[PDB]
Amino acid sequence: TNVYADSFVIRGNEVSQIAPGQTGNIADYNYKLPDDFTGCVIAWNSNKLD
Amino acid sequence: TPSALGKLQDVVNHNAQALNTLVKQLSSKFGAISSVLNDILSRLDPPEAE
């Protein structure tokens, strides 16, 4: 029904914190994923542009 | 003969045993770390607590 699409730049050592029910510095104060999250997580390096 | 009332005492003993077992089967771990819901909600994270 609804396809929400957000974008944000994150550090390489902080990618593992993007998970449903995960704690961390960028997992509890910047982006909190719900435990019933139904979706995909797309991540790719952008060192050649940022 | 105090055992003349066999069934009258037997039904009461059966009811008491059923109630005592139904109460005692709350302190038995069915796959969790303990039998207290408060302990599960306090120690473990919401995902594993569920």
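In order, the residues displayed for chain B correspond to 941-990 in Swiss-Prot numbering, which applies throughout.
When the header is checked for method, it gives electron microscopy, 3.2 Å.
Backbone N, Cα and C define each Cβ position, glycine as well.
Database features (Swiss-Prot):
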- B:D950 to N: In strain: Delta/B.1.617.2, Mu/B.1.621 (VARIANT)
- B:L981 to F: In strain: Omicron/BA.1 (VARIANT)
- B:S982 to A: In strain: Alpha/B.1.1.7 (VARIANT)
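Sequence-distant neighbours of B:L981 (variant position) (same chain, six or more apart, CB under 8 Å from its CB) are B:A989, listed in sequence order.
For the pair B:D950 (variant position) and B:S982 (variant position), the Cα-Cα distance reads 43 Å.
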